[PDB]
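Visitor: Mind having a look at this structure? Questions to follow.
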Amino acid sequence: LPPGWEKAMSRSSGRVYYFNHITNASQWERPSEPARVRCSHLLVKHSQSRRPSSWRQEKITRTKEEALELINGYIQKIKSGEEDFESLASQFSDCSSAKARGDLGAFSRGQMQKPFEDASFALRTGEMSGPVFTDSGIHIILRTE
């Protein structure tokens, strides 16, 4: 398995799955270093974010637990096809300075907070993280290049 990936069996259903302890991704499907990667993200802030305000909400009051529930719900909608990542980033990301559909551009190691950096470089192109936690809030990361 690629870096960070492990195999597991669901206790509740008996189905095998795969999870990545660097990106926090988990999937039923079987999975398959550059100086820079390019990623988009969707950020959900919470009351303990370093800056609990955004272009879409003047005063962010939700708890970290509530932010995590929103993030997991957005992941579910992306995987089911109910919504695409770019629409949810445009509609709901609390990050004002990324492009609306999520693009952060390219970056190197040493520039972003370690959990976000490690997740970004452990994704292959086209792969999406699970919930990734930083001082800014909780992130869904989509590697594009």
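All residue numbers given for chain A refer to Swiss-Prot; the residues shown span 7-38, 51-163 in order.
Method on record in the header is X-ray crystallography, 1.6 Å.
Any Cβ shown, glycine's included, is placed from N, Cα and C.
Reproduced below are the annotations present in Swiss-Prot:
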DOMAIN    52-163  domain 'PpiC'
MUTAGEN   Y23 to A  Reduced affinity for KIF20B
MUTAGEN   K63 to A  Loss of peptidyl-prolyl cis/trans isomerase activity. No effect on the interaction with IRAK3/IRAK-M. Abolishes IL33-mediated increase of IRAK3/IRAK-M protein levels
MUTAGEN   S71 to D or E  Loss of peptidyl-prolyl cis/trans isomerase activity, nuclear localization and cellular function
MUTAGEN   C113 to A  Loss of peptidyl-prolyl cis/trans isomerase activity; decrease in DNA repair of double-strand breaks by homologous recombination slightly less efficient than that observed with wild-type protein. No effect on RBBP8/CtIP
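A description of the local structural setting of each listed feature is requested, covering burial, neighbours and distances.
Guide: Residue counts for the domain 'PpiC' (52-163) under DSSP, split into helix (H, G, I), strand (E, B) and coil, are 34 helix, 28 strand, 50 coil.
Within 10 Å of the C-beta atom of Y23 (mutagenesis position) sit 15 other C-beta atoms, taking all shown protein chains into account.
If you take the C-beta of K63 (mutagenesis position) and look for same-chain residues 6 or more apart in sequence within under 8 angstroms, you find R69, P70, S71, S72, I78, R80, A85, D112, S154, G155.
Residue density at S71 (mutagenesis position): 13 other Cβ atoms are found within 10 A of its Cβ, drawing on all protein chains shown.
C113 (mutagenesis position): 21 other CB atoms within 10 A of its CB, across all protein chains.
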Visitor: Give me the Cα-Cα distance between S38 and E51 in Å, rounded to a whole number; there are 12 residues missing between them in the deposited model.
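Guide: Output for the chain break: 16 Å between Cα atoms.
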Visitor: Just the number: how many Å between the Cα atoms of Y23 (mutagenesis position) and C113 (mutagenesis position)?
Guide: 31
Visitor: DSSP three-state call for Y23 (mutagenesis position): helix, strand or coil?
Guide: strand
